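Visitor: One structure coming up, written as structure tokens, with questions to follow.
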Amino acid sequence: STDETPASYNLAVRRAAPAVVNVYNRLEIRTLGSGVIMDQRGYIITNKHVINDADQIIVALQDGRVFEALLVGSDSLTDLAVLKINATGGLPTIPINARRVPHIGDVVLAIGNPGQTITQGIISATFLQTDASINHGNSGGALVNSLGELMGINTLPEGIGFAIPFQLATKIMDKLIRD
Amino acid sequence: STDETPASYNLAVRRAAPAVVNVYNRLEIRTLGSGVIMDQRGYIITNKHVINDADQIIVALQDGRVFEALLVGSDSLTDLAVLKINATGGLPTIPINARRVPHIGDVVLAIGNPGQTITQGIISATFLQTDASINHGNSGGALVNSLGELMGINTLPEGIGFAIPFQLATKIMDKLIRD
Amino acid sequence: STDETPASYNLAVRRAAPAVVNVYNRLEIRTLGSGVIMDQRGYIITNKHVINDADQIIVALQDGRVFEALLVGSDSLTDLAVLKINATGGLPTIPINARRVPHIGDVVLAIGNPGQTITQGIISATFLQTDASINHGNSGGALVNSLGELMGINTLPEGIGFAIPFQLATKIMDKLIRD
Ligand SMILES: [Cl-]
Ligand SMILES: [Mg+2]
Ligand SMILES: [Mg+2]
Ligand SMILES: [Mg+2]
């Protein structure tokens, strides 16, 4: 068995896990939830709920770096929020594939922080429904396929989880950045 | 990543999902549960519990068609029921393989309607036990392997789900049709 | 579909399932939990909690054999315990690979007895965290990858399960055997 390799979804994790961060409040410090680094500019999606009633927002990467974050705006209807941080050289960004089409049955990992936690499941249906366990911390976290490509943003029917389609999430983010 | 394909169980879904239907009661209309189209003749398995206290039974396919259903009979012990609908040309039937032998560890999708929901898991043991989440709607629904072949009929120990072996379910159906 | 083979993790099950046993108390007979046969000498790991308040310990293999077990010792901090049974010829032992490195994302089956139950999931994080459902019986049971190699010992955050790393578990066992 030492020769053979164990079936795993590790590749996807290495690709997307660095992009997913912990979100915090701020002396008093509390843990709010998860978030995702979209682009180099330093824009980060997260849930509207974590941001609310936050005086100071803090973000923590998997490599150890720690930033102060600015609230770019939110969207009540989809429970989303965007944040901004000063973009150093070589920020870890969540892999995105605008071309990929999410089909029902696709393997999906859910990444967040109910430390960092990776659950597995499939696309139950396409709002997006999945049976990868979604708790309080991994809300605002990522949801990617086996390739690692972003498929959705976890949010908050037992055993049933909800993610916002990445394309829709992408569009919402662009508008918030604008408006 | 755009070149590579994401691991998925979509093939199985396309093969078996059309066969799985929504079951209803009937002005008043209520949602009862799930069901499975066995053959062209128009016989459909479902749980005994959904059928009980139903004045009018209605069935809804994934292509949009909608029928009035007749209760062929039930079986108290296994909580099963069979239904009949007028068979149009080219009814979607659940793939069955009498030859296939269900082994423990086999990948299995659970199909039903706690809209339509697909959960994933494995055969925990062979009554048949699985860790694909089973709620109220997907009871009466299908349980198929990766190939799409029917493995069991979901029914109603947290995290633990129960399906009736397809062979046994097949035999029960034949008898009800007779008796 | 009869030609093609359904994706499954059965191979792993046949390799590791014989090694996992049921643990019992003893006229009065009660079911305590699960356990794992480490080596030919007849040493078996299990949780500290099942052993406590046990007057007589009994072990049951998947081939039908049944032994009286001796408590080699326990470890309060890690909730572990080791047991001894007279080693007949050709005891089923849990496959171990000291060389294998558990990566996050690895497919993992959890084996125990909330009869014998096999749940599936992945390594959520490395204490070891997994989303293979862990109940009361499968505590003290095994946790192996797809190859079948031992990865951890299940123990007792919904949807989140904990296993003790096999290497650490191995070291603890050696010390208990000594001390
Ligand atoms: Cl699961
Ligand atoms: Mg899951
Ligand atoms: Mg499941
Ligand atoms: Mg699971």
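We're sticking with Swiss-Prot numbering for chain A, so the shown stretch reads 39-64, 74-161, 165-176, 189-218, 229-251, in order.
Recorded method is X-ray crystallography, 2.7 Å.
Note: Cβ is positioned from N, Cα and C throughout, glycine not excepted.
Per Swiss-Prot, the feature active site, charge relay system maps to A:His96, A:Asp126, A:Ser201. Here Swiss-Prot notes a mutagenesis experiment, A:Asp122 to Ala, with the remark: Causes substantial reduction of peptidase activity. Binds activator peptides. Under its mutagenesis annotations, Swiss-Prot gives A:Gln191 to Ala the following note: Loss of peptidase activity. Annotation of the published mutagenesis A:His198 to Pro in Swiss-Prot: Partially bypasses the requirement for peptide activation, acts synergistically with mutations that disrupt contacts between the protease and PDZ domains and with an rseB disruption; the original residue is retained in the structure shown. The note that Swiss-Prot attaches to the published mutagenesis A:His198 to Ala is: Behaves like wild-type. Mutagenesis annotation in Swiss-Prot: A:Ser201 to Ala, described as Does not restore RseA degradation in a degS disruption. Loss of RseA degradation; the structure shown retains the original residue.
Burial and contacts for the listed features, if you can.
Guide: Neighbour count (other Cβ atoms within 10 Å of the Cβ, all protein chains): 18 for A:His96 (active site, charge relay system). Taken residue by residue with DSSP, A:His96 (active site, charge relay system) is part of a helix.
The Cβ of A:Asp122 (mutagenesis position) has A:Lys95, A:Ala128, A:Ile244, A:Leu248 as same-chain neighbours under 8 Å, each 6 or more residues away in sequence.
DSSP classifies A:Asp126 (active site, charge relay system) as coil under the three-state reduction.
Proximity of A:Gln191 (mutagenesis position) to non-local residues of its own chain (separation of 6 or more, Cβ distance below 8 Å) is seen for A:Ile173, A:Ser174, A:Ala175, A:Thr176, A:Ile232, A:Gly233, A:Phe234, A:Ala235, given in sequence order. According to DSSP, A:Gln191 (mutagenesis position) is assigned to a strand segment.
For A:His198 (mutagenesis position), the count of additional Cβ atoms within 10 Å of its Cβ stands at 17 [all protein chains shown].
A:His198 (mutagenesis position) carries neither a helix nor a strand DSSP state and counts as coil.
Sequence-distant neighbours of A:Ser201 (mutagenesis position) (same chain, 6+ residues apart, CB-CB distance under 8 A): A:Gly80, A:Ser81, A:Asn94, A:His96, A:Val97, A:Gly159, A:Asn216, A:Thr217, A:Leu218.
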Visitor: Could you give the Cα distance in Å between A:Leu218 and A:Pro229, the residues bounding a stretch of 10 unmodelled residues?
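Guide: What separates the two Cα atoms is a distance of 11 Å.
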Visitor: Across the 9-residue unmodelled segment, how far is the Cα of A:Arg64 from the Cα of A:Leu74, in Å?
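Guide: Those two Cα atoms are 7 Å from each other.
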Visitor: If you measure Cβ to Cβ, which of the recorded positions A:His96, A:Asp122, A:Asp126, A:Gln191, A:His198, A:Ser201 are under 8 Å from chain B?
Guide: A:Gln191
Visitor: For A:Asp126 (active site, charge relay system), list the number of other Cβ atoms lying within 10 Å of its Cβ atom.
Guide: 19
